[PDB]
Amino acid sequence: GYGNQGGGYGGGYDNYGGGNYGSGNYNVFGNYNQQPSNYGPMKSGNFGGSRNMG
Amino acid sequence: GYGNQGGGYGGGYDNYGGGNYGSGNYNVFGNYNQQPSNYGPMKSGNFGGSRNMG
Amino acid sequence: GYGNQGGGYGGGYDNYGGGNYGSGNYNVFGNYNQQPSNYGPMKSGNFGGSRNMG
Amino acid sequence: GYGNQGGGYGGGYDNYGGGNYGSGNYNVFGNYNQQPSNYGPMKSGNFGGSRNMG
Amino acid sequence: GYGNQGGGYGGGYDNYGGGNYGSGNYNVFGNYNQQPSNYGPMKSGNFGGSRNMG
Amino acid sequence: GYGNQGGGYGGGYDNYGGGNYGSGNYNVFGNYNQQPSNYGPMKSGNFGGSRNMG
Amino acid sequence: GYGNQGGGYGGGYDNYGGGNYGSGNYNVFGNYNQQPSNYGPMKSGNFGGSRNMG
Amino acid sequence: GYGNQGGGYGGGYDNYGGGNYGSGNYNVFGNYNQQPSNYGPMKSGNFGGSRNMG
Amino acid sequence: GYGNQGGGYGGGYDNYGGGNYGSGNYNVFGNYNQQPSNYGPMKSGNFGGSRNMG
Amino acid sequence: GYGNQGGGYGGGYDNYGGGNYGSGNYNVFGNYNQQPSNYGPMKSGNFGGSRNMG
Amino acid sequence: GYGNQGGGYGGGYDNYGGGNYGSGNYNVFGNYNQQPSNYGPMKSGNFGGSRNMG
Amino acid sequence: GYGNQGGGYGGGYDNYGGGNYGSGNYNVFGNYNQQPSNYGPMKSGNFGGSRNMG
Amino acid sequence: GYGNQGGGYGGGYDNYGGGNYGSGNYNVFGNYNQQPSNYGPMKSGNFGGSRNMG
Amino acid sequence: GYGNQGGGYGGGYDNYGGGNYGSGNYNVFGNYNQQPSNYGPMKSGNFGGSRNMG
Amino acid sequence: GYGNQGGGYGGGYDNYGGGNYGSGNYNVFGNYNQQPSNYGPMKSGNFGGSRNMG
């Protein structure tokens, strides 16, 4: 693994979004079980005209 | 793995979106089980005219 | 793996969208089971005229 | 694997959309089981006149 | 694998759309099982006059 | 309406099964809607050698 | 309407099965709509040697 | 309406099963809506050799 | 309405099962809504050799 | 309305099961709403050889 | 109503533009009806230096 | 109502623009109805140096 | 109502702009109805140096 | 009402702009109704040095 | 009401701007209703050095 050398703007290994969202669960249910799950909107990155050049 | 050398703008290995969203689950259910799941909108990247050049 | 050398704009190995969305599940259900799943819109990339040149 | 050398704009190995969407599932159901699944619209790439040249 | 050398615009190995959409499933159902699946519109690429030259 | 007069066994106006099962619905759906419905077995009447004479 | 007068066994106006099963629906759907429906076996009447005489 | 007069066994206006099971619904849905419904087995009447004569 | 006069056993206007099970609902949903519903088995009447004569 | 006159056993207007089970609901939902509902088994009537004659 | 008496130029009761443009419509629509309407530019009067004096 | 008497130029009761533009509509719509309406630019009067004196 | 008597230029009761623009509408809508309306620019009067004196 | 008597220029009762712009509407909406309205710029009067004296 | 008598320039009862802009509306909305309204710039009067004296 080698990082970026150069660039007009800042070049980096930016991780904005990732991971596990309710994954790898081990559920054993009997009869009347309810497991609701809600995940809100995910906004990862540059928003509102960010990282602009003057 | 070798990173970017150069560019007019910042060249980098940017990861905006990824991962697991309710994957790899192990569910064993009996009789009347309910497992609802909702995932909101995913916005990954540059939004609103971001990373622009002046 | 060799990264980009150069370009007019920032050349990089950008990953905007990816991953698993409710994949690889192991479900064993008996009788009356309900497993609803909803995934919202996925917006990956550049939006609203992003990464433009002046 | 060799990256792009040069170009008028930023040449890179951009991955906008991909992955698994409810794939590779292992489901064994008995009697009255319901497994509904909805996937919203996927927008991957450049939208709204993005990555333009002035 | 060798990347693009040059071009008037940014030449890169861009992947806009791909992957598996409910593929490779292993389903064994008995009696009255329902497995509905809906996939929304997929928009991969450049939209709204993107990647234009001034 | 006049009921039964007599008989060797009990004569009556027995209603074992009836009604509406998801009938008269008013559904107006747009785009990707799923409305699954499952109704289990209906057993109406005399079962297991019922209402027998010694 | 006059009921039964007499008989060796019990004579009556027995209604075992009837009704509406997903009838008279008013559905107006647009684009990609799915409305699956399953009705299980209906067993109406006398079963297992019922209403026998000794 | 006149009830039963007589009989060897008890003659009556017995209602074992009936009613509405998810009927007359007024649903107006937009985009990705899921409304699953499961109804279990209905056992109405005499079971296990009931209402027998010695 | 006139009740039963007589009989070998007790003649009465017995209502074992009935009513509304999720009927007459007024649902107006937008975007990603899930309304799962499960109804268990209904056992109405005489079970296990009930109301027998010695 | 006139009740039962007589009988070998107790003749009465017995109501074992009835009512509304999540009926007549007025639900207006927006975006990602989940309303799961489970109703257990309903046992209405005479069970285990009840109301027998010696 | 009395007309103009005199003037340096021609005085008259000139009506250049007027009327009803899709007005007073009686529309009763059911389910998915579309009634688009476009009205082009209206140029009423004197244009290009008209009604000039030498 | 009395018209103009005199003037250096032509005095008259000129009506250039007026009327109803999609007014007084009676619309009763059910479910998914769309009634778009576009009205172009209205130019009423004297344009391009009209009604000038030499 | 009495008109103008005299003047250096033509004095008149000129109506350039007026009327109703989507007014007095009677709309009764149910569920998902859309009634968009666009009105273009209105230019009423004298433009481009009109009604000038030499 | 008496009109103008005299003046250096043409004195008149000029109405350039007026009327109703989406006024007096009677709207009764149920559930998800959208009624967007756009009115363009209104230019009423004398523009570009109009009604000038030489 | 008496009009102007005289003046160096044309004296008149000029109405440049007025009226109702989305006023007097009768709106009764239920649940999720949206009624956006945009009114553009209003320019009423004399612009660009109009009605000047030489």
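Here Swiss-Prot sets the residue numbers for chain K, with the shown residues being 275-328 in order.
Cβ atoms here come from the backbone N, Cα and C positions, even for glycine.
According to Swiss-Prot, the features are:
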type: MUTAGEN; residues: K:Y276 to S; note: Impairs hydrogel-binding
type: MUTAGEN; residues: K:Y283 to S; note: Slightly affects hydrogel-binding
type: MUTAGEN; residues: K:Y287 to S; note: Does not affect hydrogel-binding
type: MUTAGEN; residues: K:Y290 to S; note: Impairs hydrogel-binding
type: MUTAGEN; residues: K:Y295 to S; note: Impairs hydrogel-binding
type: MUTAGEN; residues: K:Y300 to S; note: Slightly affects hydrogel-binding
type: MUTAGEN; residues: K:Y306 to S; note: Slightly affects hydrogel-binding
Candidate mutagenesis positions K:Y283, K:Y287, K:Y290, pick with smallest Cα gap to K:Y306 (mutagenesis position): K:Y290
Residue pair K:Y287 (mutagenesis position), K:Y276 (mutagenesis position) - Cα distance, angstrom, rounded: 10
By Cα-Cα distance, the member of mutagenesis positions K:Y276, K:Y283, K:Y300 nearest K:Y290 (mutagenesis position): K:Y283
The one of K:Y287, K:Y290, K:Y295, K:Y300, K:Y306 whose CB sees the fewest other CB atoms within 10 Å, among these mutagenesis positions: K:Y300
Lowest local Cβ density among K:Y276, K:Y283, which the record lists as mutagenesis positions, within 10 Å: K:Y276
